[PDB]
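*Asks:* The structure that follows is given in the form of structure tokens.
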Protein chains: 2
Amino acid sequence: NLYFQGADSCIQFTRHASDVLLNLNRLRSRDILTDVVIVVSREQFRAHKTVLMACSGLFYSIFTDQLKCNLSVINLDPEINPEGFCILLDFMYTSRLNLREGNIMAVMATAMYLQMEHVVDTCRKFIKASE
Amino acid sequence: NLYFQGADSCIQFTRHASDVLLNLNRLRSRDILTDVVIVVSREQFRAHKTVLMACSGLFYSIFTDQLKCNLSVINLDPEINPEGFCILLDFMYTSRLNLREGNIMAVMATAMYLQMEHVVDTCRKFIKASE
Ligand SMILES: Cn1c(=O)cc(NC(C)(C)c2ncc(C3CC3)cn2)c2cc(Nc3ccnc(Cl)c3C#N)ccc21
Ligand SMILES: Cn1c(=O)cc(NC(C)(C)c2ncc(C3CC3)cn2)c2cc(Nc3ccnc(Cl)c3C#N)ccc21
């Protein structure tokens, strides 16, 4: 069964939000309706502004700004590690966070900059377990 | 706990896809970055093309078409019931389907037109239980 009786009146579909997110990632893979390029040092990442805003306090601030909402190109701080950004962008579109000993510091610093609080909190807990 | 060890290597966040979908619905409520208006008889519905394509075989066909991907206005068949469309648009953004005796036929006919197969299948099962 794909549905249940929600707490409210409605029929609710268990996997709907993840099925939507999978299609948004498929659109991203195929570069369909992507409307922004995020530049991180020498690297470029195409994405959908709505997904970025939905996942980050920094992108939410940028794309709700009357002047910046219309930008096609966004340059991040040149100190941002592109691999850390790539891991977080994949997480936004998949719910899967590829945290490893060799990338955890860059992922945490990037999530702090992008304002993804629960990812920062998660990185902190994994770091504390090895200390 | 908000995360777990997925079947693959990654840490996976349980509520991430639904937290993304909630923010996409908040953006829609506030008319932020909406890029299309769907016209259903005398009624207009503002939405995000990526969400519509992610949820419907008809919108996926339209917005991947080289000519139609750029349209700001999409007119649906004038025989489509606006309430049925509204219930399905809310479902796309919430995972919640407000199926009632008084709207089930219009919801089913609209889901057939929009190519939302599992919603059609769900309507059919609820209809069959009252027959
Ligand atoms: C700071 N922060 C985060 O740590 C995480 C954000 N998003 C994700 C999806 C990663 C998220 N949200 C909630 C939760 C916890 C379980 C409840 C976890 N993960 C987030 C999203 C917006 N974005 C918006 C905020 C409010 N209203 C709107 Cl319309 C938007 C948008 N778009 C802002 C700031 C944000
Ligand atoms: C016909 N049909 C549907 O019944 C339902 C669609 N989407 C939702 C989210 C409502 C959905 N998907 C899967 C499932 C079942 C559990 C597995 C349930 N509900 C759907 C989405 C696309 N959209 C795409 C299809 C393929 N690849 C891409 Cl990139 C897109 C997009 N965008 C097409 C046709 C579709």
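Our numbering is plain: 1 for the first residue shown, then up by one each step along the chain.
Structure method, as recorded: X-ray crystallography, 1.9 Å.
Just so you know, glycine gets a Cβ as well, placed from its N, Cα and C.
Checked Swiss-Prot, it gives:
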- A:34-101: domain 'BTB' (DOMAIN)
- A:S61 to A (Swiss-Prot position 59): Abolished ubiquitination by the SCF(FBXL17) complex (MUTAGEN)
*Asks:* Under the DSSP assignment, what numbers of helix, strand and coil residues are found in the domain 'BTB' (A:34-101)?
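*Replies:* Each residue of the domain 'BTB' (A:34-101) counted once, the result is 27 helix, 15 strand, 26 coil.
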*Asks:* Within 10 Å of the Cβ of A:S61 (mutagenesis position), how many other Cβ atoms can be counted across all chains shown?
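*Replies:* Step by step: centre on the Cβ of A:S61 (mutagenesis position), count other Cβ atoms within 10 Å, giving 12.
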